[PDB]
Number of protein chains: 2
Amino acid sequence: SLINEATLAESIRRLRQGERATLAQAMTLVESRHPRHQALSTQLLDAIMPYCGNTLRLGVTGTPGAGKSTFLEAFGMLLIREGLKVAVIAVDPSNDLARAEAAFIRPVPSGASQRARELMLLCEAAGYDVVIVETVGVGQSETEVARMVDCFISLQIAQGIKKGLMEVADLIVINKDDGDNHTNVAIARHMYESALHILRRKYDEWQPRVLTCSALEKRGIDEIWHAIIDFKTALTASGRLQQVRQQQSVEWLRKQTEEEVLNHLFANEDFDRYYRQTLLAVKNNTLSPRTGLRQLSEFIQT
Amino acid sequence: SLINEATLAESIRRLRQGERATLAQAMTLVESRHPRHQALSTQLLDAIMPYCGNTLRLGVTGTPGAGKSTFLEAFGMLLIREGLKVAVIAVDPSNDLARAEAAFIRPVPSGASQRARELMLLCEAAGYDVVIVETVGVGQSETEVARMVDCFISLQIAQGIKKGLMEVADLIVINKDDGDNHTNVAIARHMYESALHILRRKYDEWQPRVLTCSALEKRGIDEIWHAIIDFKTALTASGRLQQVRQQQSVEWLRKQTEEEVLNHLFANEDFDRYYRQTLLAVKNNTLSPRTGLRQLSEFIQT
Ligand SMILES: [Cl-]
Ligand SMILES: [Cl-]
Ligand SMILES: [Cl-]
Ligand SMILES: [Cl-]
Ligand SMILES: [Cl-]
Ligand SMILES: [Cl-]
Ligand SMILES: [Cl-]
Ligand SMILES: [Cl-]
Ligand code: NA
Ligand code: NA
């Protein structure tokens, strides 16, 4: 069926009934750069807001070689066996699940952060029980994913532990606990656990947990889902999950508003030039930082 | 002697010769809110920039009960015995050293960040060998101090370890390793060390060290100074210290420039109102985040 201004309400109806063709169509619309599609997309997203917010939002990162694909397939299939509908938003770095009718998989091209969030909203409005946003754990991708999900899960394989990961990890999982590397897996699991037991809790309500699994042998997956449920229980008992979700949305709005204002300034060719000359003046000991700041402020005011 | 526009150059001369009365006078001038003093202060700070930058800058935080005062006295007196001139900038939270002629102690009232930096510059121009900026370790004060010093030292006494501290600690010191609490001190020292050995290094060149001392018994202090020297050796071998200092100055300029622009916007009574109404519209599911952002952008442009 066509999606357009006249049919928007019926299209939303179809979407909320969980019709997969309409979900895919709506996502494609949201991804179009055609100015007309951008305005209709805006109408759609405004319209669906009341239908969002009753979906468990999970983030999953995996380092290269961590077995993210096999884990996601096993985990996804477990959720479907539990009778749940699961969507996977596969974000680009800066199988059996594919065949499941109760699943839905969509890639997000390398911003992509706003895009991932909007696609997640569509999945929520479509009645998915669990939405998983996943990407490679590299650079700061853990903290970026963490900011849009209820529960953040990092996959690791058996330099020290990344501090940014410690900041955001709710669960750490060591995949490929199979064959002959049990000891290597146990040592890695122990190391993450030492860090997560000694550092202050991200949430007062939750000691982060470190688990192991073998996706390809189907062991440990049930236990990971159970830990996620335990997390949900702990955070919802105090009303902290709702608070987290509100804080994430406020922080996104605030950060994007600030960043647009700042990007416009630092993009300006005249300001960029004056800024760089000011920096060089300070570096070369001709101006104090105080004076550097004042003249930047005056340039901005004028 | 008077400090004024006519005498500025001779006053700078006196300052560079290490005359303590002129240093105190210059600091008082920098702290005056009298508009005339603010302009002369600007001239002074510009003028001294070429004389700065050959001083070891240390940051020291202590938690309540960590023995910061006794440690600073013992440490300061050690440096003076080594024939060094040491200045202490005592920053407000958001003895024998006092009697030493080769020392200089100045408080900074509860911004205070810009003020601490400017007073540090005066000490550098005055020929101090070591300048120590110190404050209570509470909230985010560790990261704030860390951003203006060559080497950051945190005092702890025998909830888990603060992640912000792990981000910035170059050395951790457990004071009051005396009397009957050796075991309690050893356990605390071990805990910090576990975290600092397992987490990725802040600097590739340096594994953070955790030491113990008894300031009041004068034991362990020599070893702490030696560790600081080891830090300086490690970072200067690769040219990393110079890079750190440059990055700190650029980051301060950048952050203060951004924060002034943003504070003016979010201070604006009309924008604050529209921003809060937009936030509430999103919270109440009447607008998508996309639309929230767009209309904030339009409000700003207009
Ligand atoms: Cl079309
Ligand atoms: Cl804790
Ligand atoms: Cl909740
Ligand atoms: Cl300039
Ligand atoms: Cl006067
Ligand atoms: Cl490392
Ligand atoms: Cl260096
Ligand atoms: Cl509004
Ligand atoms: Na949210
Ligand atoms: Na600097």
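If you go along the chain as it appears here, the first residue is 1 and each next one adds 1.
The backbone N, Cα and C atoms fix where each Cβ goes, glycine too.
Taken from Swiss-Prot, the feature ATP binding site applies to A:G62, A:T63, A:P64, A:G65, A:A66, A:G67, A:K68, A:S69, supported by sequence analysis. Non-local neighbourhood of A:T63 (ATP binding site): A:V136, A:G137, A:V138, A:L155, A:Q156, A:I157, each in the same chain, at least six residues away, with C-beta under 8 Å from its C-beta.
When Cβ atoms from all protein chains are considered, those within 10 Å of A:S69 (variant position) total 14, not counting its own. Under the three-state DSSP scheme, A:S69 (variant position) falls in the helix class. Annotation of the natural variant A:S69 to R (Swiss-Prot position 68) in Swiss-Prot: In strain: RC101.
Around the Cβ of A:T135 (variant position), 23 further Cβ atoms fall within 10 Å across all displayed protein chains. Annotation of the natural variant A:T135 to A (Swiss-Prot position 154) in Swiss-Prot: In strain: RC101.
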From A:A158 to A:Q159, where 6 residues lack coordinates, the CA-CA distance in Å: 13
For the ATP site built from A:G62, A:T63, A:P64, A:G65, A:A66, A:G67, A:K68, A:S69, further residues of that chain with CB within 8 A of the site's CB center: A:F71, A:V136, A:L155, A:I157, A:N175
Distance, A:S69 (variant position) to A:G62 (ATP binding site) (CA atoms, angstrom): 9
Which binding-site residues sit within 10 Å of A:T135 (variant position) - Cα, from A:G65, A:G67, A:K68: A:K68
Among A:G65, A:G67 [binding-site residues], residue with fewest other Cβ within 10 Å: A:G65
Across 5 unmodelled residues, the distance in Å between the CA atoms of A:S110 and A:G111: 8
Gap of 15 residues [A:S94 to A:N95], endpoint C-alpha distance in angstrom: 25
Chain-internal residues near A:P64 (ATP binding site), provided their CB is under 8 angstroms and they sit 6+ positions away: A:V136, A:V138
